[PDB]
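Asks: Can you keep this structure in mind? I'll have questions shortly.
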Amino acid sequence: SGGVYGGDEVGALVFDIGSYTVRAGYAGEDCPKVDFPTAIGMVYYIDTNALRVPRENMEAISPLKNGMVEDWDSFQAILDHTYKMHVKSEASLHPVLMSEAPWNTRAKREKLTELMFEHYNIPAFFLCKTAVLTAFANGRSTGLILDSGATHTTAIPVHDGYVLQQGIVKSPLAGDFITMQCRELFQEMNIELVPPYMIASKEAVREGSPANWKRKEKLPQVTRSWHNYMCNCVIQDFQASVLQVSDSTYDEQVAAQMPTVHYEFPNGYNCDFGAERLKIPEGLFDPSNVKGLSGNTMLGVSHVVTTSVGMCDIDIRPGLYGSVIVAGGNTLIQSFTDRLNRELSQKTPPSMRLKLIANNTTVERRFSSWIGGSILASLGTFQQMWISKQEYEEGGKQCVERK
Amino acid sequence: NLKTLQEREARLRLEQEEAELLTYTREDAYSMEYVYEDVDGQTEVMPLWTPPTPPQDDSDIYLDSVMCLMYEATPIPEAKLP
Amino acid sequence: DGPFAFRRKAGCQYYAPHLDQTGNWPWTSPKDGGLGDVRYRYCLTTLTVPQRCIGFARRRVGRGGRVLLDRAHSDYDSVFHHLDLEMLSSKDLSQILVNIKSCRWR
Amino acid sequence: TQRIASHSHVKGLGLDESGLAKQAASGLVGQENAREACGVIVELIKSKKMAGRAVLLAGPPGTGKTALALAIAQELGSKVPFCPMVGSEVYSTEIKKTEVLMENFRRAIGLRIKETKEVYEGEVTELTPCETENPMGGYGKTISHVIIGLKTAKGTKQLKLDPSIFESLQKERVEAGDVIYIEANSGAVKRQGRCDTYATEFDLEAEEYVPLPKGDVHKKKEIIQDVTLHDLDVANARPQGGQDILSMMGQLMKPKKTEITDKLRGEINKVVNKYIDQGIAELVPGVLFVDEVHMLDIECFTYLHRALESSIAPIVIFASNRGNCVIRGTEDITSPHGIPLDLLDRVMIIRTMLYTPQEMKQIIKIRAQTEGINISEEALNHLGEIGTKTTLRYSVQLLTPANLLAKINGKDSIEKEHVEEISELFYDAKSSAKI
Amino acid sequence: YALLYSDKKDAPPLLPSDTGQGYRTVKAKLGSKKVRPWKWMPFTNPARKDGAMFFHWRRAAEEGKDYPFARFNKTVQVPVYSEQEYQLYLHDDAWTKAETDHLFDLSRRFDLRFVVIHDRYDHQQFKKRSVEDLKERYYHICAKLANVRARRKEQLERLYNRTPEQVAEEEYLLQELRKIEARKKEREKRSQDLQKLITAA
Amino acid sequence: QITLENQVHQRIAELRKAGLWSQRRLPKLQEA
Ligand SMILES: Nc1ncnc2c1ncn2[C@@H]1O[C@H](COP(=O)(O)OP(=O)(O)O)[C@@H](O)[C@H]1O
Ligand SMILES: Nc1ncnc2c1ncn2[C@@H]1O[C@H](COP(=O)(O)OP(=O)(O)O)[C@@H](O)[C@H]1O
């Protein structure tokens, strides 16, 4: 047994581009060695460190709007900076396996392929969907890829490795909503403050008492959008630290009796949220009484999944319900997976097997797309599907029929 | 002495919670085969999960496993009428 | 009984459905799932140089032609370590009931 | 090598579930009443409630008394011991007759002795954790425990044994890397030898390297040893251990089989009962088949009808072939079956009638089958006829020679011509009487 | 309890790797040999369908061996009819030449995965079609081509009976599904009573 | 008799409304 048919590893720099955080890394590896914010400090500074140093303007902008790249200049800048700094690998030295959303337009896809084959001259390229990779990451050919990115929640189903484009449900509920609600709650109870970006030093503060600190005399940073991003940073920190998802219909009788939890703001202001820390992660599943939009009509996570299942043929639903694939950042919140499982079980029609893949223990759910991309690249049979430079220079440059 | 025995037992327990075994002894296990005998004395070979083998002909008909979730097979007899 | 009837037939073969037990992909147990492929089966095995039963395991080929031996956890993972006394030849009958002494030799 | 004996077809009394007799009784045919009596007495034996009971298999020659004896023996099974003896074996020039009879009685009795021992083994890693001096006295340096790192094939397990054993460890060459044989209660260390893993091919030595132990360190070895009472008698008879017993001239004459009643009974019986009621052994009385009992001297019968009176005497199956004859060692004292009339009153007589010609044919056919040679109908009929004419045992002996004659003549089955030729080449004693 | 079945991995498990210990024990074992040179050499896969060439880790002793996985590219058996063949045999009223060509292109691209075909089917250029309809059309065309060149009867009515009934079942409301389960239990009780009766007789 | 008959009747009446039934009467799948 020589294992000649094991697999092949030929470059394939996977670049999973995401609205909250972009990911990258070589194929064959299990975890992406590159993970930094996606928003660039456009005056271009794109790095976990460069994006935290005060300068003249440094306006924050995310090239991907609704998961769709629109500002090609900023996208090219991000790619070039990533390569040069983290990878240090020549552009035209290794292929690329960038990922895309299931709702990528044909014109935008062709433009991405052109940018890949013209300014970088990479030896080969292949653009696979994010849901497909997320499914391959879990070794699943059929299932519901419940993406919960920072700007969209979509239960995309896949059939035999192919995404069902008509089954996607782009629910606005996402991390941005949770962050906005947390910002509103803070502004209601206290004043949201910038991270240490401006705080010179903190002091001891009694729980619930006003905090005292020293202001830095650095640049004013008139750009409010940058201040908004710096505040969203702390908002996301709060969300991932203490914010917890309810486990029931969220009646106002049990939450008042649960244990209390603490949290310290950048300035040292200590406050407890044990009473309403689970009020914000409610619209995700029950968007019926959210204070922000009381007269809205949205579908929760379970509702989105049920709709995505129903909009597709019934012949595949047995393989969709039984292989629900939870992914994305929002899911790492405490009790999120359990609440989702409970809601789907009480909602899903009995006699149909419902199984939630046990992958919430680790934070690898975010990187599921990159893991699936690296897995696909490491395959030997897949080595023929790459869009080589010859196929592009020939004149076709048609990724629709080839993908 | 009792406290020392207790702490030694605790320490030993902590050691057992990291990893029992981590190697496979490729010297023989790598190439050697595995076989067992059931209660009835019947023999069976250990199936090792290998990658997909190269198909030399048109065999290995498409199975569509995802369809088997509700269907098992097709019997020979049927209703045999319009 | 109603329009939905099996009266229709032609020169072809029809697959019959299984009732009272919905199955799953081949990587599920036949007892709970259906058509459980042995390729995804974890069975008790005994190593060569060691003389201890590592529990349920399955042989698998990995990258680079190297063969791995995955494992599973069940029955506290302790009763199987003592099961060596049953493969070499309550906690004594349990080793004979939980399994059919189908432990892999060598 | 199968090595077919004279009469091996017998496998058991072959009695039905109800206890009656049938024709195809597991090899033995005919003898309904005799086989039923054999079943009754074997049920008795299995009961293990009565002792010192004797049975006489009286019957004319050729009735298969030894056949049914071996049948009942096999039915008893190899579990219980079965000591076959002939009257001639009692005549010994070194040991008196009655003592030989008592030794045979002892042999007929079995005894299973169990022995469970908890022993620890494995590669040793000696280490003494330093401990403060005896707290009852002053200060200094002491050792409260001695940890031994026994490593077995399955894993490793350190034992915090008693420190007093340190003397035993130093006594034997117990160095780190060898296999030791520890004992739970005794604690004595017995080094088996170094591990084979260190037995470099260039090291010339034997009996010093042993393989690693397979299994857990703690092993509860359960062993059972079945030895007859005579074995224990012999073991406790002769000495062992020094005492200048290594001499050749004045000691090589080991045949001192002479035995006394004090040692035979008394202490041995008491220790056997102690092992029985304590759970260390289980008594297993067997059977003593004594064929040609008529060959024994009156001095033997006078001791037999007294030993059978003992509570420890086992079941005896006498098989007398002679009829009314003078008892050996007596002056023209005629008694039935050559046995004194006093002993015949203590034995149950199982009469065996003569085999019917059909039974003769059945026996010849089954013996031919056991031998593995096919015989034609005419040849089998001729064999049955000649076995009816003369003794039956003559016919069965004509199978193998006739088989070889047939095989040499180019044919497989024994044709009538072959048996006819053998009957003229070989004949019986009745025809040989024509001097 | 019984043996376990799992695809990827369980919660606490762990797998053993190969041995590389006891260098002293195996010092001369591996010291008396060398390593075959491995080279980052270029390889050309014939299944590329073009002149592109990539690299791969292979030993210098087999500079050939174009590609092992090349023999996995088995294309599905999809007939390729001409325009005249369609005009003479496959002409239809509801369907058209362009629509049949698009259907066949999707079939060849997705390997006869009618579900993915319908999913990606261009409902704009051509009016809505159902999966069973596409299957019927494809099988009819294949049968006609196999006949004129000189496999089993396809019944769209069956798919018309399976999918809607199974959908109506999947849409069973909670209360009516519980009532159906209760009726099933009652039928099982009746069967048990009949068994008891026939046994007592 | 007094009640089992009525139960059997109401079960047979409510057995199959128009064909849909989870226990049986499932159109068999076509081969491909
Ligand atoms: N357009 C997108 N497509 C796919 N995944 C996305 C997209 N935008 C964001 N994500 C994922 O969603 C996550 C959002 O992070 P967030 O939920 O705020 O983190 P946490 O809740 O764990 O603190 C990111 O980790 C990112 O990988
Ligand atoms: N019932 C029987 N069935 C088969 N063979 C028999 C039978 N009875 C006697 N024999 C044969 O007789 C031969 C010897 O018989 P044996 O037991 O020695 O009687 P005895 O000791 O009186 O001569 C044996 O070889 C055996 O094959």
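Chain D is numbered as in Swiss-Prot; shown residues: 12-446, in order.
Yeah, the Cβs are placed from backbone N, Cα and C, and that goes for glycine too.
Below, the features straight out of Swiss-Prot:
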- D:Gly70, D:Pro71, D:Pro72, D:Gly73, D:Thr74, D:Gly75, D:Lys76, D:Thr77: ATP binding site (BINDING)
- D:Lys76 to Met: No effect on interaction with NOPCHAP1 (MUTAGEN)
- D:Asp302 to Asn: Abolishes ATPase activity; inhibition of MYC- and CTNNB1-mediated transformation (MUTAGEN)
- D:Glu303 to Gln: Reduces ATPase activity. Decreases interaction with NOPCHAP1. No effect on formation of RUVBL1-RUVBL2 heteromeric complex (MUTAGEN)
Asks: Measuring Cα to Cα, tell me the gap between D:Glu303 (mutagenesis position) and D:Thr77 (ATP binding site) in whole angstrom.
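Replies: Distance between the two Cα atoms comes out at 10 Å.
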Asks: Here are some binding-site residues: D:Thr74, D:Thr77. Which one has the most Cβ atoms within 10 Å of its Cβ?
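Replies: Of the binding-site residues D:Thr74, D:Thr77, the highest Cβ count within 10 Å belongs to D:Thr74.
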Asks: When the Cβ positions of the recorded positions D:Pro72, D:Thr74, D:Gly75, D:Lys76, D:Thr77, D:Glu303 are compared with the atoms of ligand 2, which fall under 6 Å?
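Replies: So the answer is D:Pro72, D:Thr74, D:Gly75, D:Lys76, D:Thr77.
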Asks: Check the binding-site residues D:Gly70, D:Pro71, D:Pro72, D:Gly75 for other C-beta atoms within 10 angstroms of each C-beta and report the one with the most.
Replies: D:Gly75
Asks: Sorted by position, what residues of the same chain at least six away from D:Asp302 (mutagenesis position) have a C-beta under 8 A from it?
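Replies: Sequence-distant Cβ neighbours: D:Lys76, D:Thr77, D:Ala80, D:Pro95, D:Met96, D:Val97, D:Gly98, D:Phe329, D:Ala330, D:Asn332.
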Asks: Tell me, by DSSP, whether D:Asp302 (mutagenesis position) is helix, strand or coil?
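Replies: It is in a strand.
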Asks: Enter the number of other CB atoms within 10 angstroms of the CB of D:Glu303 (mutagenesis position).
Replies: 19
Asks: Relative to the Cβ of D:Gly73 (ATP binding site), which residues of the same chain, six or more apart in sequence, are found under 8 Å away?
Replies: D:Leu365, D:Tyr366, D:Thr402, D:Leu403, D:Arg404
Asks: In terms of DSSP three-state secondary structure, what is the assignment for D:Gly70 (ATP binding site)?
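Replies: The residue in question, D:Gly70 (ATP binding site), is coil (DSSP, three-state).
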Asks: Taking 10 A as the limit, how many CB atoms besides its own sit near the CB of D:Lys76 (mutagenesis position)?
Replies: 25
Asks: Using DSSP, would you call D:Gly75 (ATP binding site) helix, strand or coil?
Replies: coil
Asks: Take the mean position of the Cβ atoms of D:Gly70, D:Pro71, D:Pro72, D:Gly73, D:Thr74, D:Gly75, D:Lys76, D:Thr77, the recorded ATP site. Which other residues of that chain put their Cβ within 8 Å of it?
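Replies: These residues sit around the ATP site: D:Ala78, D:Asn332, D:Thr363.
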